[PDB]
Amino acid sequence: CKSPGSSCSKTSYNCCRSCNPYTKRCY
């Protein structure tokens, strides 16, 4: 996956945790 704060987005589900669209980063 990516970091638990990696700059994800809406389609980026590469977070082992999840993607926060408020921070555009993973929770």
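By Swiss-Prot numbering, chain A shows 46-72, in order.
Just so it is clear, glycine is given a Cβ too, placed from its N, Cα and C backbone atoms.
In Swiss-Prot, a published mutagenesis experiment is listed as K47 to A, annotated Strong decrease in activity. Every protein chain considered, the tally of other Cβ atoms within 10 Å of the Cβ of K47 (mutagenesis position) stands at 16.
Here Swiss-Prot describes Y58 to A as a published mutagenesis experiment; the accompanying note says: Strong decrease in activity. Proximity of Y58 (mutagenesis position) to non-local residues of its own chain (separation of 6 or more, Cβ distance below 8 Å) is seen for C64, given in sequence order.
Experimental mutagenesis at this site is recorded by Swiss-Prot as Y58 to F, annotated: Decrease in affinity.
Within 10 Å of the C-beta of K69 (mutagenesis position) there are 12 other C-beta atoms, taking all protein chains into account. According to Swiss-Prot, the experimentally introduced change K69 to A is described as follows: Decrease in potency, but not in affinity.
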Between the C-alpha atoms of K69 (mutagenesis position) and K47 (mutagenesis position), the distance in angstrom, to the nearest integer, is 13
